[PDB]
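A.B. asks: Quick one: the structure is below, and I'll ask about it shortly.
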Amino acid sequence: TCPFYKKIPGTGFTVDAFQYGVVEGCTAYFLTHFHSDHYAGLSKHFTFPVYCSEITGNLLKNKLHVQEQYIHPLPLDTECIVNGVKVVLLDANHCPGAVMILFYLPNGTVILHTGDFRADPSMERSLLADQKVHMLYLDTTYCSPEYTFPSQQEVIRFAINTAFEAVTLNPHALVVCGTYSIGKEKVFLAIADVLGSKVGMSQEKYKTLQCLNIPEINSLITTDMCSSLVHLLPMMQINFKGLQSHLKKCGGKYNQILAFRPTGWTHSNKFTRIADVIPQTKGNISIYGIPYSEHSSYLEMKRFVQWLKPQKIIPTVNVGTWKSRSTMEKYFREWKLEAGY
Ligand code: NI
């Protein structure tokens, strides 16, 4: 059964609610982004209207085989009427295709659902500038001050410099990058660009990337692993065993691996600056865990919410324990007293 924080009152709408069977009274199902925790349930057998971005719609069609007649892509930054209600989709600064949804309810209430997001000051000059929001359904993944991590630009600088240095010292090193979902593609695209190589991967991953409207993509990726000195592998193979196993396959072309494991936040952020990060090493294999986040840091979230000044906040992450829910409400009240709304 569909929880309350996935329903939009006064409409026939749900958001990210595909794993509960038929939702009583739902005439349109919104999907914020193509991550499995949110799409859980969709397939070729789905027969209700799905509203989403163009990129999400390409993924639904090609990866889940949802029939074309049930896919409803909307452009961003544009007022659209769906089942007699005005909506807008806004870029969430999460993974490719990810959106926030503004709903202009028939009774005059305005609701913003963030989906998954990485808050940014650029959002203060979207269509949000204009107006009041009565209810914010907020991605609270990192809603506590201990959650600190660098900018994406700093993390990419570190990865580019690390890989360019290694391969310049040893032209026979291979670079490997772990993946498990869409998102974080800049990690492997930036490294391949500094090395003058395409990125090699499986046919399944290549298909996924071909759905993302990335300009000049045919110039950047390939399924010919042997022609490539940046390889992608599933995230679970990014360990000393899995990497040794991979180096055997390459046929004595390479004599070293340098690997990257992009993560979310980890507790070594509480001590170590991005510059100071060191790898785990066994023999001719080195592995770097790098904190490339696509969710808001505490400070980013606080800034966005103190700017928006919503009337009420409904968290959509960390809602399962009394202690979590209690801690989040304390922070929402400080923010409100500090800023005066
Ligand atoms: Ni997500």
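We're sticking with Swiss-Prot numbering for chain A, so the shown stretch reads 700-1040, in order.
This entry, so its header tells us, was determined using X-ray crystallography, 1.5 Å.
A Cβ is built for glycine as well, from the same backbone N, Cα and C atoms used for every other residue.
These came from Swiss-Prot, pasted as-is:
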type    : residues  : note
MUTAGEN : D838 to N : Impaired nuclear focus formation, reduced interaction with PIAS and increased sensitivity to cisplatin
MUTAGEN : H994 to A : Impaired nuclear focus formation, reduced interaction with PIAS and increased sensitivity to cisplatin
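Show me how these features fit into the shown structure, please.
C.D. replies: DSSP assigns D838 (mutagenesis position) to coil in the three-state reduction, outside any helix or strand. The Cβ of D838 (mutagenesis position) lies under 8 Å from the Cβ of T813, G814, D815, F816, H994, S995, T1015, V1016, each of which sits 6+ residues away along the same chain.
Within 10 Å of the C-beta atom of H994 (mutagenesis position) sit 23 other C-beta atoms, taking all shown protein chains into account.
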